[PDB]
Amino acid sequence: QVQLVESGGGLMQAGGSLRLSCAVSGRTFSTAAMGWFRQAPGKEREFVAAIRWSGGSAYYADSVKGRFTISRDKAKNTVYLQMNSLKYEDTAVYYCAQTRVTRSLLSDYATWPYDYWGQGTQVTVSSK
Amino acid sequence: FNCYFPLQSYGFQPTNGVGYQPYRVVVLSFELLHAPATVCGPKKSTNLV
Amino acid sequence: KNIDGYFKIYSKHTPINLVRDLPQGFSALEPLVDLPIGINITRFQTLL
């Protein structure tokens, strides 16, 4: 059992920056990898970024690559999403997620069902 | 790319095929060294003639 | 020597009267202790 709490969402102008946090509580020794997903109103959920808990290696979807940085603090039990150069497409509800599952291929974490989800935090990108 | 984690989890669900179900394995290796044999069977000893 | 991971010690003590080098002669070393350490050893040091 773990519970996930997102924070740091809100309004920002296109070309600007935002920092999402997600705090893990419960059986945290069981975290293998963490992910961020997003879902705009009326379109399906979409993988954003994943991080392996040990080694801190990151996988990103093509739409965010070079704009977004996933990172973790093992000590503080928290995953971060540094969103820079915000765009139209970024507007959505963002969910963090945890899996207890070790996958060899980091890319697996794009498609692999996660174990627990946050309630979500809203991001909204203003029109110039 | 071309940089993978060397380990991978087993998918152990109760509904898995017997082939994919978990099996506990203990391997016993017997061996003789430059010492008297200290692991013996229950075989009872007898008087010497 | 370390064989199959198990440390084997062989030792012999002989009375000598020499201050220079190893004496020239023959003496066999009797095994003292076989330890099943399972420890890989590639380096050693002396303690005096």
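Quick note: numbers on chain B are straight from Swiss-Prot, i.e. 486-534, in order.
Structure determined by electron microscopy, 3.1 Å.
Note: Cβ is positioned from N, Cα and C throughout, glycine not excepted.
Using a 10 Å radius centred on the Cβ of B:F490 (mutagenesis position) and all shown protein chains, the other Cβ atoms total 17. Under mutagenesis, Swiss-Prot gives B:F490 to L with this note: Increased resistance to neutralizing antibodies and human covalescent sera neutralization.
According to Swiss-Prot, the experimentally introduced change B:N501 to T is described as follows: Reduced host ACE2-binding affinity in vitro. B:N501 (mutagenesis position) falls within neither a helix nor a strand when secondary structure is assigned with DSSP, and so counts as coil.
Under the DSSP three-state reduction, B:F486 (variant position) is assigned to coil, being neither helix nor strand. Among the natural variants that Swiss-Prot reports, B:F486 to P is described with the note: In strain: Omicron/XBB.1.5, Omicron/EG.5.1.
The Cβ of B:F486 (variant position) lies under 8 Å from no Cβ of any same-chain residue at least six residues away in sequence. Record note (Swiss-Prot) on the natural variant B:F486 to V: In strain: Omicron/BA.4, Omicron/BA.5, Omicron/BQ.1.1.
In sequence order, no residues are near B:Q493 (variant position), counting only same-chain partners six or more apart with C-beta under 8 A. Mapped onto three states, the DSSP output places B:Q493 (variant position) in coil. Quoted from Swiss-Prot, the note on natural variant B:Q493 to R is: In strain: Omicron/BA.1, Omicron/BA.2, Omicron/BA.2.12.1.
In Swiss-Prot, a natural variant is listed as B:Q498 to R, annotated with the note In strain: Omicron/BA.1, Omicron/BA.2, Omicron/BA.2.12.1, Omicron/BA.2.75, Omicron/BA.4, Omicron/BA.5, Omicron/BQ.1.1, Omicron/XBB.1.5, Omicron/EG.5.1. If you take the C-beta of B:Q498 (variant position) and look for same-chain residues 6 or more apart in sequence within under 8 angstroms, you find none.
Swiss-Prot lists B:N501 to T among its natural variants, and the accompanying note reads: In strain: 19B/501T. B:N501 (mutagenesis position): 12 other CB atoms within 10 A of its CB, across all protein chains.
Between the C-alpha atoms of B:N501 (mutagenesis position) and B:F490 (mutagenesis position), the distance comes to 25 Å.
Less than 8 angstroms from a Cβ of chain A: among the recorded positions B:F486, B:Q498, B:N501, that describes none of them.
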